Amino acid sequence: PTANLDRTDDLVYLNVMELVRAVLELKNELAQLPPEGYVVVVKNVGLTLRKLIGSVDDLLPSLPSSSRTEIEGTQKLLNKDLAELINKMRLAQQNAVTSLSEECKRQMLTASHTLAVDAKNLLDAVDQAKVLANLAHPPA
Amino acid sequence: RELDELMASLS
Amino acid sequence: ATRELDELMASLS
C-alpha cells in the first residue's frame, strides 16, 4: 500500500491520482471510442504526466542525492512509457479495420497501464525521500 | 492512501 | 530537464 502522509499539500500525490484517473478513462473507453478519439484520451494522460513531472522537478532540489537518482530514474522511464503509449495509439489508429486492429488496442491498454504503475512507484520513492529528508508530516 | 483502492481498481 | 517530454506532447495534435 502507500504511505499515510498529509496529502493536502502533496501536489505530487494529486498529480498521481489525476494521471491514474486519465489512465482509467482510457481503459474503459477504448472499446467505445473511434480512432480520432484516441488522441484525446492519450493527450490527457500526457498532460497529467507533465503536470506530475513538473511538481517532482520542483521538489528534486530539497531532497537526498541517492533518491534524486531513482526518482530521475523513473522520470526517464515515464517518458519512455508515454513514447510507447503514443506509438501504440498511432498504430491502433492506422490499424483500425486490419488484422491487428484489436491487438494494437491491447498494446495501448498495456502501455497506459504500465505508465500508471510507474507513476505510483514514482510517488512511493517521493514519499520515502520526503521522510528520509525530515520533510514529511502525518495525515492532518 | 486511498489511491491504493484507486490502484487495485486498475487491477 | 523537460525537453524530451514536450517533444512527444507536441507530436500529437
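Quick note: numbers on chain A are straight from Swiss-Prot, i.e. 869-1008, in order.
The backbone N, Cα and C atoms fix where each Cβ goes, and this holds for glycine too.
Listed in Swiss-Prot is the mutagenesis experiment A:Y881 to F, annotated as follows: Loss of phosphorylation site. Strongly reduced interaction with GRB2. Contacts of A:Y881 (mutagenesis position) defined by a Cβ separation under 8 A and a same-chain sequence distance of 6+ are given as A:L873, A:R875, A:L991, in order along the sequence.
Annotation note: A:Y881 (mutagenesis position) sits in a helical segment as assigned by DSSP.
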